[PDB]
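A short worksheet on the structure shown next.
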Protein chains: 2
Amino acid sequence: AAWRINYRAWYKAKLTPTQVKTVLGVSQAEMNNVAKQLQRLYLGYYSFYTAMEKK
Amino acid sequence: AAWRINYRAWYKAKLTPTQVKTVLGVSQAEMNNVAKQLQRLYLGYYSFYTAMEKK
């Protein structure tokens, strides 16, 4: 759909699959750091809420 | 830091940890879809490239 249009532009641009894999893997790594952030956000609030409630 | 300002706001808003966890959980699932879409993008290009190189 949108992706066939993507593949045609990548192919026109002389991209090989190896090249696309290395760039997309870096994107994927950045995405996965967002999961880590939402976890840290949650645990931080869990601790904050608990600390507020105690006092 | 930034987050601590969020926490004070969430706490003033009466959010509990259980409530935050479930809302963040659904958002987390959405982000997990992106990494998977990128893996699918890589895989679909490998197939498209491989097919184009057939001709």
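Chain A residue numbers are taken from Swiss-Prot; in order, the displayed residues are 63-117.
Cβ from N, Cα, C; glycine included.
Looking at Swiss-Prot, the entry for mutagenesis of A:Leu86 to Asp says: Disrupts homooligomerization, prevents association with UBK, impairs nucleolar localization and accumulates in the nucleoplasm with cytoplasmic background; when associated with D-100 or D-103. The DSSP secondary structure for A:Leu86 (mutagenesis position) is helix. Long-range Cβ neighbours of A:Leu86 (mutagenesis position) (same chain, at least 6 residues apart, Cβ-Cβ under 8 Å): none.
DSSP assigns A:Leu100 (mutagenesis position) to a helix. Taking a C-beta cut-off of under 8 Å and a sequence gap of six or more, A:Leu100 (mutagenesis position) has no contacts in its own chain. Recorded in Swiss-Prot as a mutagenesis result, A:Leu100 to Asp carries the remark: Disrupts homooligomerization, prevents association with UBK, impairs nucleolar localization and accumulates in the nucleoplasm with cytoplasmic background; when associated with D-86.
Swiss-Prot gives this note for the published mutagenesis A:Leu103 to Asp: Disrupts homooligomerization, prevents association with UBK, impairs nucleolar localization and accumulates in the nucleoplasm with cytoplasmic background; when associated with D-86. In this chain, no residue six or more apart from A:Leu103 (mutagenesis position) has a CB-CB distance below 8 Å.
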